[PDB]
Amino acid sequence: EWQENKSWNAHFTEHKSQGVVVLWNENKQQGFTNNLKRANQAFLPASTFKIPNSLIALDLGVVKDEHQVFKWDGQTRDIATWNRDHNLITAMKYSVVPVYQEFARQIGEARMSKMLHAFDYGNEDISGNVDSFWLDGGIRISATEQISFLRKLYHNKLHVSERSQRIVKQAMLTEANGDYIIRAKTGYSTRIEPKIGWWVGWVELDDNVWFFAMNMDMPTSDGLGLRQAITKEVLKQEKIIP
Ligand SMILES: COc1ccc(-c2cccc(C(=O)O)c2)cc1
Ligand SMILES: [Cl-]
């Protein structure tokens, strides 16, 4: 049911890094990873938390739809794409933390906690600031737990409306061509050690879906592109994508 393929470790060592890739073959109900223990190691989700955060905001009506404009608050931040108006699609695309912090404040601690328990999300612990716990609070989630959560989202089995789940899956759209569709979300955790990068989502094929969750050590922002590049090298090696 789970199989460990250490040959994938080469994809991390080539960049003098360390990490895990977890793949789940939905048709076969079989999982594959280079490191079974790290596959189950729990980290801060960082911006991968925008997936459940989006679902909750939509289902509570904090966000009406994917077109509602959230105006820039006028504070110039170090990420240029953050200093502009956004909707849910672009807020996800550019991982706009301040927009989602406003979501979290409107959701509030009580409803946020209830919804994460309902989602069985990670350790379900939101200790810390209601608008930063996923960056520097007590919430933790592993790669296999990310896949478990994503499988529910894909099948519309989370305890929010179908509409909310469809909109979030629209917002997760990352790449699409004649060969595959990727719906995914990046994360970059820097506020508490160890600094890591995330990429979680799935690859839609004609007759199967491959769910994936990867994280890797990320001492500097220079390596952020490796989150997707390493995942794609594994998918290519396993003949999942050309
Ligand atoms: C060194 O600090 C930072 C802080 C934030 C980012 C960032 C901001 C928005 C999107 C992404 C990204 O995943 O593409 C990364 C980078 C570096
Ligand atoms: Cl879509």
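Residues displayed in chain A correspond, in order, to Swiss-Prot positions 24-265.
This entry, so its header tells us, was determined using X-ray crystallography, 2.0 Å.
From the backbone N, Cα and C atoms, a Cβ is placed for every residue, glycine too.
Per Swiss-Prot, the features are as follows:
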type	residues	note
MUTAGEN	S70 to A	Does not alter thermal stability
MUTAGEN	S70 to G	Increases thermal stability. Abolishes hydrolysis of cephalothin and decreases catalytic efficiency about 60-fold with respect to ampicillin
ACT_SITE	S70	active site, acyl-ester intermediate
BINDING	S70, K73, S118, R250	beta-lactam binding site
MUTAGEN	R189 to A	No significant effect on catalytic efficiency with respect to ampicillin. Very little reduction in dimerization at neutral pH. Predominantly monomer at neutral pH; when associated with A-206. Slightly decreases thermal stability. Significantly decreases thermal stability; when associated with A-206
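In three-state terms derived from DSSP, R250 (beta-lactam binding site) belongs to a helical segment. Cα separation, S70 (mutagenesis position) to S118 (beta-lactam binding site), rounded: 7 Å.
Long-range C-beta contacts of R250 (beta-lactam binding site), restricted to its own chain and to partners at least six residues apart, with a cutoff below 8 Å, comprise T209, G220, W221, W222, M237, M239. Within the set of recorded positions (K73, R189), the lowest number of other Cβ atoms found within 10 Å of a Cβ is recorded at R189. Taking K73, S118, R189, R250 as the candidate recorded positions, the subset whose CB lies under 6 angstroms from any atom of ligand 1 consists of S118. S118 (beta-lactam binding site) has a Cβ environment of 19 other Cβ atoms inside 10 Å. Other than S70, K73, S118, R250, the residues of this chain whose Cβ falls within 8 Å of the Cβ centroid of the beta-lactam site are, in sequence order, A69, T71, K208, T209, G210, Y211, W221. Using a 10 Å radius centred on the Cβ of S70 (mutagenesis position) and all shown protein chains, the other Cβ atoms total 20.
Residues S70, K73, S118, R250, recorded as contacting beta-lactam, have a largest CA-CA distance of 17 Å.
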